[PDB]
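**Student:** First, the structure itself, so that you have it in front of you.
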Amino acid sequence: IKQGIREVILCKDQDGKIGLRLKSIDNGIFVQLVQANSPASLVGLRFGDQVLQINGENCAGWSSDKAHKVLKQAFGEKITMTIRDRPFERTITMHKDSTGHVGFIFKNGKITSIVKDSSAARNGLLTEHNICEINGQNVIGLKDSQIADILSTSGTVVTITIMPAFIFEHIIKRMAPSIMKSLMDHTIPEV
(Lines of atoms letter the chains of each structure in order from A and count residues from 1; the text may use other names and numbers.)
(Lines give C-alpha, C1' and ligand atoms only; values in the text may rest on other atoms or scores of the structure.)
Protein backbone atom coordinates (compact mmCIF):
# COMPACT_ATOMS: atom_id res chain seq x y z
CA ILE A 1 0.00 0.00 0.00
CA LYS A 2 1.81 3.11 -1.34
CA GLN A 3 1.02 6.34 0.51
CA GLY A 4 0.53 8.96 -2.21
CA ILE A 5 -1.84 9.53 -5.08
CA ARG A 6 -1.67 8.24 -8.68
CA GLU A 7 -3.41 9.17 -11.96
CA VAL A 8 -5.06 6.42 -14.06
CA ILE A 9 -6.50 6.75 -17.59
CA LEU A 10 -9.38 4.54 -18.89
CA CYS A 11 -11.30 3.93 -22.10
CA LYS A 12 -14.84 2.55 -21.86
CA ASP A 13 -14.97 -0.87 -23.57
CA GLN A 14 -17.12 -1.62 -26.63
CA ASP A 15 -20.18 -1.96 -24.36
CA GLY A 16 -19.67 1.48 -22.68
CA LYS A 17 -18.58 -0.11 -19.37
CA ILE A 18 -15.45 0.49 -17.29
CA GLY A 19 -16.30 -2.32 -14.80
CA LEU A 20 -16.47 -0.27 -11.56
CA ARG A 21 -18.93 0.22 -8.76
CA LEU A 22 -18.36 3.10 -6.35
CA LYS A 23 -19.54 3.79 -2.79
CA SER A 24 -19.80 6.99 -0.72
CA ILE A 25 -17.93 6.60 2.60
CA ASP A 26 -17.25 9.50 5.02
CA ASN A 27 -17.78 12.05 2.16
CA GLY A 28 -15.22 10.29 -0.02
CA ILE A 29 -15.78 7.93 -2.93
CA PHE A 30 -14.37 4.39 -2.72
CA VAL A 31 -14.20 1.38 -5.07
CA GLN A 32 -16.78 -1.22 -4.00
CA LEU A 33 -16.22 -3.63 -6.91
CA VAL A 34 -13.82 -4.03 -9.83
CA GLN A 35 -14.98 -6.42 -12.60
CA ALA A 36 -12.60 -8.99 -14.14
CA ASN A 37 -11.34 -8.23 -17.70
CA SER A 38 -12.60 -4.64 -17.39
CA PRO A 39 -10.87 -1.33 -18.27
CA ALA A 40 -10.79 -0.74 -14.49
CA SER A 41 -8.90 -4.02 -13.75
CA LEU A 42 -6.43 -3.46 -16.65
CA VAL A 43 -5.37 -0.02 -15.30
CA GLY A 44 -4.94 -1.52 -11.81
CA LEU A 45 -7.91 -0.24 -9.74
CA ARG A 46 -8.59 -2.23 -6.59
CA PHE A 47 -11.35 -2.73 -4.07
CA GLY A 48 -10.95 -0.09 -1.35
CA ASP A 49 -9.20 2.51 -3.58
CA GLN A 50 -10.30 6.12 -3.03
CA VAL A 51 -11.34 8.18 -6.09
CA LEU A 52 -10.35 11.81 -5.43
CA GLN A 53 -11.14 13.19 -8.91
CA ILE A 54 -12.92 12.07 -12.10
CA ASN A 55 -11.90 14.12 -15.15
CA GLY A 56 -10.39 16.75 -12.80
CA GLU A 57 -13.58 17.21 -10.67
CA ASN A 58 -13.35 16.63 -6.91
CA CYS A 59 -15.44 13.66 -5.70
CA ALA A 60 -15.82 15.01 -2.15
CA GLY A 61 -19.41 14.79 -0.91
CA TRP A 62 -20.76 12.89 -3.95
CA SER A 63 -23.38 10.20 -3.38
CA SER A 64 -22.84 6.79 -5.01
CA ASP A 65 -25.67 7.61 -7.48
CA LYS A 66 -23.90 10.82 -8.54
CA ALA A 67 -20.50 9.15 -8.97
CA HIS A 68 -22.11 6.47 -11.23
CA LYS A 69 -24.11 9.09 -13.15
CA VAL A 70 -20.89 11.10 -13.79
CA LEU A 71 -19.10 7.98 -15.10
CA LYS A 72 -22.03 7.21 -17.41
CA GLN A 73 -22.05 10.77 -18.86
CA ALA A 74 -18.28 11.00 -19.48
CA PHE A 75 -17.11 10.67 -23.09
CA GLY A 76 -15.68 7.13 -23.22
CA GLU A 77 -12.47 8.08 -25.11
CA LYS A 78 -10.29 9.23 -22.17
CA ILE A 79 -11.36 9.27 -18.49
CA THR A 80 -8.75 10.50 -15.97
CA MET A 81 -9.12 9.39 -12.34
CA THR A 82 -7.01 10.50 -9.39
CA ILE A 83 -6.59 7.60 -6.96
CA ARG A 84 -5.41 7.29 -3.34
CA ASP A 85 -4.29 3.70 -2.76
CA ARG A 86 -6.46 1.53 -0.44
CA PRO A 87 -6.56 4.10 2.43
CA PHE A 88 -8.66 1.92 4.81
CA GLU A 89 -6.37 -1.14 4.41
CA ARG A 90 -2.98 -2.35 5.69
CA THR A 91 -0.65 -5.16 4.58
CA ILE A 92 0.94 -7.66 7.00
CA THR A 93 3.85 -9.97 6.05
CA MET A 94 3.99 -13.39 7.75
CA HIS A 95 6.07 -16.59 7.41
CA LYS A 96 4.53 -20.07 7.50
CA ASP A 97 5.96 -22.41 10.15
CA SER A 98 7.02 -26.04 9.48
CA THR A 99 3.35 -27.21 9.73
CA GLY A 100 2.52 -24.62 7.00
CA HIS A 101 0.57 -22.29 9.35
CA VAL A 102 0.75 -18.49 9.76
CA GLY A 103 -1.40 -18.60 12.89
CA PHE A 104 -5.02 -17.41 12.82
CA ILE A 105 -8.65 -18.49 12.51
CA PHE A 106 -11.15 -16.80 10.20
CA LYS A 107 -14.80 -17.12 9.22
CA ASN A 108 -16.65 -15.29 6.39
CA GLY A 109 -13.23 -13.83 5.50
CA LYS A 110 -13.02 -12.12 8.94
CA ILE A 111 -10.08 -12.90 11.27
CA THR A 112 -11.53 -14.14 14.57
CA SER A 113 -8.60 -15.38 16.69
CA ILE A 114 -4.79 -15.17 16.70
CA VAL A 115 -2.75 -18.25 17.57
CA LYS A 116 -0.13 -17.96 20.34
CA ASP A 117 3.57 -17.94 19.31
CA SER A 118 2.59 -17.83 15.60
CA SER A 119 3.85 -15.49 12.87
CA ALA A 120 0.41 -13.80 13.01
CA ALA A 121 1.02 -13.05 16.71
CA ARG A 122 4.62 -11.86 16.17
CA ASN A 123 3.51 -9.46 13.38
CA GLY A 124 0.44 -8.16 15.28
CA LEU A 125 -2.35 -9.40 13.06
CA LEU A 126 -5.68 -8.23 14.45
CA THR A 127 -9.12 -9.80 14.83
CA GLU A 128 -12.36 -8.16 13.66
CA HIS A 129 -10.58 -7.46 10.34
CA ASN A 130 -11.79 -8.71 6.93
CA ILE A 131 -9.25 -10.29 4.55
CA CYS A 132 -9.20 -8.27 1.29
CA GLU A 133 -6.18 -9.65 -0.61
CA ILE A 134 -3.48 -12.36 -0.35
CA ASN A 135 -0.16 -11.73 -2.13
CA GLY A 136 -1.91 -8.95 -4.13
CA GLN A 137 -4.81 -11.23 -5.18
CA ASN A 138 -8.29 -9.97 -4.25
CA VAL A 139 -10.17 -12.72 -2.31
CA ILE A 140 -13.38 -10.84 -1.52
CA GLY A 141 -16.41 -13.07 -2.07
CA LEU A 142 -14.48 -16.38 -2.22
CA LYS A 143 -15.51 -19.12 0.21
CA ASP A 144 -13.31 -19.72 3.25
CA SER A 145 -12.22 -23.04 1.70
CA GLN A 146 -10.89 -21.18 -1.36
CA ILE A 147 -9.04 -18.65 0.84
CA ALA A 148 -7.45 -21.57 2.77
CA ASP A 149 -6.40 -23.15 -0.57
CA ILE A 150 -4.68 -19.90 -1.67
CA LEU A 151 -2.90 -19.83 1.70
CA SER A 152 -1.56 -23.39 1.15
CA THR A 153 -0.45 -22.73 -2.47
CA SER A 154 1.45 -19.59 -1.35
CA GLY A 155 5.19 -19.71 -0.65
CA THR A 156 6.59 -19.54 2.88
CA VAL A 157 6.13 -15.74 2.75
CA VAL A 158 2.47 -14.64 2.97
CA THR A 159 1.30 -11.02 2.67
CA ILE A 160 -2.31 -10.31 3.74
CA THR A 161 -4.21 -7.09 3.05
CA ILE A 162 -6.78 -6.41 5.80
CA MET A 163 -9.55 -3.89 6.54
CA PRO A 164 -11.38 -3.13 9.86
CA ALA A 165 -14.65 -5.10 9.74
CA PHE A 166 -16.91 -2.09 10.49
CA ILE A 167 -15.51 -0.26 7.44
CA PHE A 168 -15.61 -3.39 5.24
CA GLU A 169 -19.26 -4.06 6.19
CA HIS A 170 -20.11 -0.45 5.23
CA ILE A 171 -18.33 -0.64 1.82
CA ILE A 172 -20.05 -3.85 0.65
CA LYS A 173 -23.64 -2.87 1.64
CA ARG A 174 -26.26 -2.88 -1.18
CA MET A 175 -24.25 -5.49 -3.10
CA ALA A 176 -25.40 -9.11 -3.21
CA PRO A 177 -22.97 -11.92 -2.11
CA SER A 178 -23.40 -13.58 -5.56
CA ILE A 179 -22.03 -10.51 -7.41
CA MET A 180 -18.94 -10.40 -5.14
CA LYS A 181 -18.28 -14.13 -5.74
CA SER A 182 -18.83 -14.11 -9.52
CA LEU A 183 -17.85 -10.63 -10.74
CA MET A 184 -15.17 -9.22 -8.36
CA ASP A 185 -11.72 -9.40 -9.99
CA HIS A 186 -9.78 -12.30 -8.39
CA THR A 187 -7.06 -12.58 -11.03
CA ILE A 188 -3.37 -11.99 -10.46
CA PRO A 189 -2.30 -8.71 -12.21
CA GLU A 190 -1.13 -8.86 -15.82
CA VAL A 191 2.12 -7.51 -17.38
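Shown for chain A, in order and in Swiss-Prot numbering: 108-298.
Using N, Cα and C of the backbone, Cβ positions are placed for all residues, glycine too.
Feature table excerpt (Swiss-Prot):
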- 114-193: domain 'PDZ 1' (DOMAIN)
- 198-273: domain 'PDZ 2' (DOMAIN)
- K214 to A: Disruption of the cooperative binding of C-terminal peptides from FZD7 and phosphatidylinositol-4,5-bisphosphate. Impaired interaction with FZD7 and disruption of the cooperative binding of C-terminal peptides from FZD7 and phosphatidylinositol-4,5-bisphosphate; when associated with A-250 (MUTAGEN)
- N215 to D: Disruption of the cooperative binding of C-terminal peptides from FZD7 and phosphatidylinositol-4,5-bisphosphate (MUTAGEN)
- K250 to A: Disruption of the cooperative binding of C-terminal peptides from FZD7 and phosphatidylinositol-4,5-bisphosphate. Impaired interaction with FZD7 and disruption of the cooperative binding of C-terminal peptides from FZD7 and phosphatidylinositol-4,5-bisphosphate; when associated with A-214 (MUTAGEN)
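Can you tell me where each of these features sits in this structure?
**Tutor:** In the domain 'PDZ 2' (198-273), the DSSP tally of helix, strand and coil residues is 16 helix, 30 strand, 30 coil.
With a 10 A radius on its CB, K214 (mutagenesis position) counts 9 other CB atoms from all the protein chains.
In the shown protein chains, 11 other C-beta atoms lie within 10 A of the C-beta of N215 (mutagenesis position).
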**Student:** What are the DSSP helix/strand/coil residue counts across the domain 'PDZ 1' (114-193)?
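**Tutor:** Once the DSSP states are binned, the domain 'PDZ 1' (114-193) shows 14 helix, 31 strand, 35 coil.
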**Student:** Write down the Cα-Cα distance for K250 (mutagenesis position) and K214 (mutagenesis position), rounded and given in Å.
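**Tutor:** Between the Cα atoms of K214 (mutagenesis position) and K250 (mutagenesis position), the distance comes to 9 Å.
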